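Engineer: Got a structure for you, written out below as structure tokens; questions coming shortly.
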Amino acid sequence: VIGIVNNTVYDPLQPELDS
Amino acid sequence: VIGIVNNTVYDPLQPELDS
Amino acid sequence: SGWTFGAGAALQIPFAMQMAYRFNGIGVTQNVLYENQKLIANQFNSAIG
Ligand SMILES: *[C@@H]1O[C@H](CO)[C@@H](O[C@@H]2O[C@H](CO)[C@@H](O)[C@H](O)[C@H]2NC(C)=O)[C@H](O)[C@H]1NC(C)=O
Ligand SMILES: *[C@@H]1O[C@H](CO)[C@@H](O[C@@H]2O[C@H](CO)[C@@H](O)[C@H](O)[C@H]2NC(C)=O)[C@H](O)[C@H]1NC(C)=O
Ligand SMILES: *[C@@H]1O[C@H](CO)[C@@H](O[C@@H]2O[C@H](CO)[C@@H](O)[C@H](O)[C@H]2NC(C)=O)[C@H](O)[C@H]1NC(C)=O
Ligand SMILES: *[C@@H]1O[C@H](CO)[C@@H](O[C@@H]2O[C@H](CO)[C@@H](O)[C@H](O)[C@H]2NC(C)=O)[C@H](O)[C@H]1NC(C)=O
Ligand SMILES: *[C@@H]1O[C@H](CO)[C@@H](O[C@@H]2O[C@H](CO)[C@@H](O)[C@H](O)[C@H]2NC(C)=O)[C@H](O)[C@H]1NC(C)=O
């Protein structure tokens, strides 16, 4: 992809499945 | 359903929530 | 081939799958057609008759 940007893609499950 | 086929439907959560 | 032959090369597709496409086209989930395949076919046949 031309124009792609570095950023975080949050995940709703990860903090939850830890609990 | 006429034509239905036996196969596996993968689940992304199952291996993860085990961790 | 459904509607594909109008746009380019005709790509074959089973007719019930094409009817499921078209059921999607009007806002009804395709499971409705797959579960009422025989009733729908009979209704179409009687309508043609
Ligand atoms: C969009 O175009 C601009 C130029 O108008 C690009 O900016 C240049 O980027 C190159 C390297 O990518 C630099 O060497 C130039 O000095 C930049 N020009 C200026 C004056 O900023 C920009 O990177 C392009 N971005 C996209 C998304 O295509
Ligand atoms: C996004 O981050 C990656 C690293 O995860 C960058 O890739 C690096 O690019 C720098 C500079 O070109 C190199 O010094 C590193 O060795 C690279 N690392 C890897 C793992 O590829 C990438 O350039 C970043 N992109 C943007 C647009 O910031
Ligand atoms: C599509 O139609 C073909 C027939 O052309 C079906 O193939 C037959 O399947 C039955 C199973 O009851 C066999 O007894 C026949 O011998 C098969 N015919 C041949 C020559 O292969 C096929 O099962 C049908 N599939 C669907 C999705 O309707
Ligand atoms: C899909 O698998 C099921 C089993 O989970 C099959 O149902 C079996 O069918 C065989 C042969 O008709 C019987 O011997 C078994 O007793 C049935 N078991 C159950 C639980 O129903 C089904 O036929 C398979 N379908 C396809 C298309 O392979
Ligand atoms: C939905 O409406 C259709 C009308 O086409 C019903 O189909 C008829 O059902 C009656 C009673 O079983 C039969 O006597 C007719 O011969 C059927 N017509 C056809 C063309 O098959 C269908 O049963 C209704 N289904 C529901 C969910 O009410």
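Quick note: numbers on chain C are straight from Swiss-Prot, i.e. 884-932, in order.
Looking at the header, which is where the method is noted, we find electron microscopy, 3.2 Å.
Cβ coordinates come from backbone N, Cα and C, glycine included.
This is the feature table in Swiss-Prot:
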VARIANT   C:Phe888 to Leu  In strain: Eta/B.1.525
Engineer: Going by DSSP, give the three-state secondary structure for C:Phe888 (variant position).
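Structural biologist: Assignment for C:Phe888 (variant position) reads helix.
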Engineer: Which residues of the same chain, at least 6 positions away in sequence, have a Cβ lying under 8 Å from the Cβ of C:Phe888 (variant position)?
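Structural biologist: Listed in sequence order: C:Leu894.
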